[PDB]
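Scroll down for the structure; my scribbles are underneath it.
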Amino acid sequence: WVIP
Amino acid sequence: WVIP
Amino acid sequence: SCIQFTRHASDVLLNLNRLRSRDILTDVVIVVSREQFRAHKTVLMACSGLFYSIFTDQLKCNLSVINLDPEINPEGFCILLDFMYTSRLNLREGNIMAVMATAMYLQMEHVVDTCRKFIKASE
Amino acid sequence: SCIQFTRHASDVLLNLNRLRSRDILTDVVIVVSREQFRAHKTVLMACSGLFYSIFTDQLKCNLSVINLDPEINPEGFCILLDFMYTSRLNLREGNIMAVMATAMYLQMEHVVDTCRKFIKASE
Ligand SMILES: CSc1ncc(Cl)c(Nc2ccc3c(c2)CC(=O)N3)n1
Ligand SMILES: CSc1ncc(Cl)c(Nc2ccc3c(c2)CC(=O)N3)n1
Ligand SMILES: [Cl-]
Ligand SMILES: [Cl-]
Ligand SMILES: [Cl-]
Ligand SMILES: [Cl-]
């Protein structure tokens, strides 16, 4: 999971 | 396009 | 000896979401505590262990309406349906418990994993 | 304020290809010079400008069989159908002309672009  |  | 187009899977999903937003070729209604959500059976199956089991069943594969367990929160379902079609999860302090419970029921293992991690950080 | 799961779109496409390989919820047959290819209308639309136009048509959206132009090569179509479901294109010296012609007809702009580039390098 990432900060888009 | 890339070499997978 | 294949070549691969990096953005292809993302572009496919973006187009599937555009079809969903315009209600094109949606073939099922998911009912959650009287709230209704239209979707594509194949996308639901591709994202959820529960929908995969439902739509591979020889009787349920032909149903146009699926009713979820009454304990399922419609907002939690809506956030997860958006994630299925976009890869983006709107996880907030106020919805994390409903989102995790819905992802556990829908069998969306990666969503359950991030919810468990975000909950563990707050304790 | 969403979080994003990097591998989600790829995982969705991988699962859609598994459904295709097991012939689960395929809703159309594409006929190419007597060869038949089963697929999901939504995936075809998501990858091709031609299928997008066909299946948004109020009459053609209900067809279970689509016949392509007799000039379309079945091998070229097969390579492109595999690309739609995997992001991988089996482009070879012996098939590049048939693949480019099929991608131009199917309106798959990124495939046309790489074929033009590979052809230009060989001249
Ligand atoms: C296992 S083979 C397979 N073949 C095709 C499909 Cl459409 C599919 N979907 C599916 C199954 C289980 C799970 C998910 C999707 C997401 C998750 O966390 N668990 N699986
Ligand atoms: C344009 S809006 C839109 N909405 C939904 C879908 Cl399913 C869609 N597909 C599509 C249209 C045109 C093209 C492709 C896919 C691939 C390509 O090269 N051209 N487009
Ligand atoms: Cl029904
Ligand atoms: Cl997931
Ligand atoms: Cl027909
Ligand atoms: Cl393309």
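All chain D residue numbers match Swiss-Prot; in order, they span 7-129.
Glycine is no exception: its Cβ is also placed from the backbone N, Cα and C atoms.
Residues annotated as domain 'BTB' in Swiss-Prot: D:32-99.
Among the sequence features in Swiss-Prot, the mutagenesis site D:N21 to K is noted as follows: Abolishes interaction with NCOR2 and HDAC2, no effect on interaction with CTBP1 and transcriptional autoinhibition; when associated with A-116 and 376-Q--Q-379. Secondary structure from DSSP puts D:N21 (mutagenesis position) in a helix.
According to Swiss-Prot, the mutagenesis experiment D:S59 to A carries this note: Abolished ubiquitination by the SCF(FBXL17) complex. For D:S59 (mutagenesis position), the count of additional Cβ atoms within 10 Å of its Cβ stands at 12 [all protein chains shown].
Secondary structure at D:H116 (mutagenesis position), as computed by DSSP, is helix. Here the residue is the original one, while Swiss-Prot reports the published mutagenesis D:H116 to A with the comment Abolishes interaction with NCOR2 and HDAC2, no effect on interaction with CTBP1 and transcriptional autoinhibition; when associated with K-21 and 376-Q--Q-379.
Checking the mutagenesis positions D:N21, D:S59, D:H116 for a CB within less than 6 Å of any atom of ligand 6 leaves D:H116, listed in sequence order. Every protein chain shown contributes to the tally, and the Cβ of D:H116 (mutagenesis position) ends up with 16 other Cβ atoms within 10 Å. Under DSSP, D:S59 (mutagenesis position) is assigned to a helix (H, G or I) in the three-state scheme. The subset of mutagenesis positions D:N21, D:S59, D:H116 lying near chain C, with Cβ atoms under 8 Å apart, consists of D:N21, D:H116.
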